[PDB]
Amino acid sequence: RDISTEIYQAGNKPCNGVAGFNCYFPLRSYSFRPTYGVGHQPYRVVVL
Amino acid sequence: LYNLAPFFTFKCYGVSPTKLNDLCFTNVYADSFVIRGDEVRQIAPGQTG
């Protein structure tokens, strides 16, 4: 389990402080819009 | 082109950044034009103007 939110960079050193094609913010948001179908609807997942 | 120096604006949304050589595509389309340096940020989808 990892919670660090530093700028992702796989070999791109100068990304510190800036974004780009080669470096993004590591997180992204789920939409879960009501209009979205079963292929994109939010699924409660519990791995036992 | 990955290590080329004078590339200034390098911002895209589509695919994985450094793994682009590891997933394989079907066809590649290249679009070329010239725009003012002020509104280069405007080329991204989502906004208007």
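Chain A residue numbers are taken from Swiss-Prot; in order, the displayed residues are 466-513.
Per the header: electron microscopy, 3.0 Å.
Positions of Cβ are set from backbone N, Cα and C atoms, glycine also.
Every protein chain considered, the tally of other Cβ atoms within 10 Å of the Cβ of A:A475 (mutagenesis position) stands at 11. Quoted from Swiss-Prot, the note on the mutagenesis of A:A475 to V is: Increased resistance to neutralizing antibodies.
Look at A:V483 (mutagenesis position): DSSP puts it in coil. Under a cutoff of 8 A between CB atoms, and with a sequence separation of 6+ in the same chain, the neighbours of A:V483 (mutagenesis position) are A:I472. Listed in Swiss-Prot as a mutagenesis experiment, A:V483 to A is described as follows: Increased resistance to neutralizing antibodies.
Around the Cβ of A:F490 (mutagenesis position), 10 further Cβ atoms fall within 10 Å across all displayed protein chains. DSSP assigns A:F490 (mutagenesis position) to coil in the three-state reduction, placing it in neither a helix nor a strand. For the published mutagenesis A:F490 to L, Swiss-Prot gives the following note: Increased resistance to neutralizing antibodies and human covalescent sera neutralization.
Close to A:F486 (variant position) in the fold, though at least 6 residues off in sequence, lies no residue with a CB less than 8 Å from its CB. According to Swiss-Prot, the natural variant A:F486 to P carries this note: In strain: Omicron/XBB.1.5, Omicron/EG.5.1.
Under its natural variant annotations, Swiss-Prot gives A:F486 to V the following note: In strain: Omicron/BA.4, Omicron/BA.5, Omicron/BQ.1.1.
Quoted from Swiss-Prot, the note on natural variant A:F490 to S is: In strain: Lambda/C.37, Omicron/BQ.1.1, Omicron/XBB.1.5, Omicron/EG.5.1.
Candidate mutagenesis positions A:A475, A:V483, A:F490 yield A:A475 as lying near chain B, with Cβ-Cβ distance under 8 angstroms. Annotated pair A:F490 (mutagenesis position) and A:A475 (mutagenesis position), C-alpha to C-alpha distance, rounded: 13 Å. A:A475 (mutagenesis position) falls outside any helix or strand according to DSSP and counts as coil.
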